[PDB]
Amino acid sequence: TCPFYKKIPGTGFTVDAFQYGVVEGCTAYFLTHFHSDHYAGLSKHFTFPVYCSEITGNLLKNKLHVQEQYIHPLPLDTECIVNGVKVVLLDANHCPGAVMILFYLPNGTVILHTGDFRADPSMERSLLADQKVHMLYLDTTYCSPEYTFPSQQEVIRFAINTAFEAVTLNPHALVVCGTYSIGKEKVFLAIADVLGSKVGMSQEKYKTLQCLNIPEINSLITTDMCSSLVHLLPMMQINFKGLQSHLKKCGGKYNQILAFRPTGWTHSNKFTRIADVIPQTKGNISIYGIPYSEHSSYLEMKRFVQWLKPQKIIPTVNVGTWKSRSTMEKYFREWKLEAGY
Ligand code: NI
């Protein structure tokens, strides 16, 4: 049944709650972003109103065939009224179209649901700064101090310089980037731009990217693989077998593959600087695991919460074990005591 941390008290609302059938007393279903653990359950047969960003609504219509009459896109950074309740959608710094939702309850309580987010100081100057938040439903994916990772900018620098060096040494090398969901588009787009290439991909992935309002996209992506030296493949195919096979498919146009797996975190991070990352190599194939995260590090999450000073925190991730839950609650108390709220 629908868990409590997906229900917004004092409203008829649920968030990311599409896999439970008809939720009792839900008048409006919010969707924070287009990732499968969150949208699981939506299809063309859904007939309740869905509230979401413009980008998320493009993906619902084109990829899942949800009928347009049930899709209610809202502009960001704008006060809107839904079933008599004031709401605002804020950029979540997650994947394209990902939002946080501010709810202004009729009794005066204010609730922020972060969806999935990567906290950033820029958030401290949105409409969040303008009022107090009583309850926070928090993306706690990496709520433990061992989770450090570099900025997204440093990781893109590393990838660009690595790709550019490899292809300038060998003009017959192919660069491959793994994907399984929207998000992390900067990785493959930054590499293609430095190589003066388009990014080649399957028709299904090209379709997905055409839903995202990325400026100048027709200039950066293509379904003609042959004309491209950056290819996108399913994350599952980024291993020595899958890449040896793909290399056969290019008809002797290429004699080397350099491939990137954008992982979230990997325990190489507890010991290693980004500068120090090395690939796994077999023959003429090398695979780099790079720590490109679209979730908060532990320090970024702590800073955001100590800035916000919520009266109550409700975790939405890692809530399935008592040891996880107890750990997170200990960190929330530390943060509150250190900051003085
Ligand atoms: Ni997500």
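Following Swiss-Prot, chain A residues are numbered 700-1040, in order.
Going by what the header records, the deposited coordinates were determined by X-ray crystallography, 1.6 Å.
Cβ coordinates are placed from backbone N, Cα and C, and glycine is handled just like the others.
In sequence order, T813, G814, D815, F816, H994, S995, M1000, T1015, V1016 make up the list of same-chain residues 6 or more apart from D838 (mutagenesis position) whose Cβ falls under 8 Å from its Cβ. Among the mutagenesis results in Swiss-Prot, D838 to N has the note: Impaired nuclear focus formation, reduced interaction with PIAS and increased sensitivity to cisplatin. The residue drawn here is the original one.
Of all Cβ atoms in the shown protein chains, 22 besides its own fall within 10 Å of the Cβ of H994 (mutagenesis position). Quoting Swiss-Prot on the mutagenesis of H994 to A: Impaired nuclear focus formation, reduced interaction with PIAS and increased sensitivity to cisplatin.
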